[PDB]
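Enquirer: Take a look at the following structure, please.
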Amino acid sequence: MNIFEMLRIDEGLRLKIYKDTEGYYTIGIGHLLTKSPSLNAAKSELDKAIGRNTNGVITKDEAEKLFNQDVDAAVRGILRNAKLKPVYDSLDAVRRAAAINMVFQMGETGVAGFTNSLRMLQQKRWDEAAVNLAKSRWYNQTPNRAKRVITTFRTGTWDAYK
Ligand SMILES: [Cl-]
Ligand SMILES: [Cl-]
Ligand SMILES: [Xe]
Ligand SMILES: [Xe]
Ligand SMILES: [Xe]
């Protein structure tokens, strides 16, 4: 298991524009297109992202391409953030994958706000972090996904994904 397979499982793969759990237009492997309610705005952001007139549909390769870009951006966002990087560098490989998933999902600012959990993770207080991480809107809105990520930070193993 790795970050890619992990996110492919949590996000799924959809070749046509769809709405995510918050109702925003998305495509591929969780590639958010726009927060706007306008489908045309979404079609325009998609065409710009792909480089062609897609008419709201892309191929598997195009999806995987956007996915690679998005994972890369997520890692880079963590490294660039002064509140995230030190935590991230303190973690083992498995746990780092969990941090990437969260950022991919809610953004760097979003994760940078889990101050208290950040500190517990840095201190390697796994069970405590786990409990604090569940006290969030993220967990109440996508509890199955949040449980899998939480267990991963908790245990340092990929068990929740097997
Ligand atoms: Cl893009
Ligand atoms: Cl979920
Ligand atoms: Xe992190
Ligand atoms: Xe994190
Ligand atoms: Xe976190």
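Placement of Cβ uses the backbone N, Cα and C atoms for every residue, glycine included.
This is the feature table in Swiss-Prot:
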type: ACT_SITE; residues: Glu11; note: active site, proton donor/acceptor
type: MUTAGEN; residues: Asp20 to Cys; note: Nearly no effet on specific enzymatic activity
type: MUTAGEN; residues: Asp20 to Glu or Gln; note: Loss of 99% of enzymatic activity
type: ACT_SITE; residues: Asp20; note: active site, proton donor/acceptor
type: MUTAGEN; residues: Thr26 to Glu; note: Complete loss of activity at neutral pH; covalently bound substrate
type: BINDING; residues: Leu32, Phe104, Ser117, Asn132; note: substrate binding site
type: MUTAGEN; residues: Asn132 to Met or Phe; note: 2-fold decrease in enzymatic activity
Enquirer: Of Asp20, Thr26, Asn132, which mutagenesis positions are close to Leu32 (substrate binding site), meaning a Cα within 10 Å of its Cα?
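Expert: Close mutagenesis positions: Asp20, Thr26.
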Enquirer: How many Å lie between the Cα of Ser117 (substrate binding site) and the Cα of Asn132 (mutagenesis position)?
Expert: 6
Enquirer: Taking only the residues the record lists as binding substrate, namely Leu32, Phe104, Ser117, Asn132, what is the largest Cα to Cα distance between any two of them, in Å to the nearest whole number?
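Expert: Pairwise Cα check on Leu32, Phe104, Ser117, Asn132 gives a maximum of 27 Å.
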Enquirer: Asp20 (mutagenesis position) has how many other Cβ neighbours within 10 Å of its own Cβ?
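Expert: The Cβ of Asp20 (mutagenesis position) has 16 Cβ neighbours within 10 Å.
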Enquirer: Could you tell me the C-alpha distance between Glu11 (active site, proton donor/acceptor) and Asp20 (mutagenesis position) in angstrom, no decimals?
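Expert: Checking the Cα atoms of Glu11 (active site, proton donor/acceptor) and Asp20 (mutagenesis position) gives a distance of 9 Å.
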Enquirer: According to DSSP, does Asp20 (mutagenesis position) fall in a helix, a strand, or coil?
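Expert: Assignment for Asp20 (mutagenesis position) reads coil.
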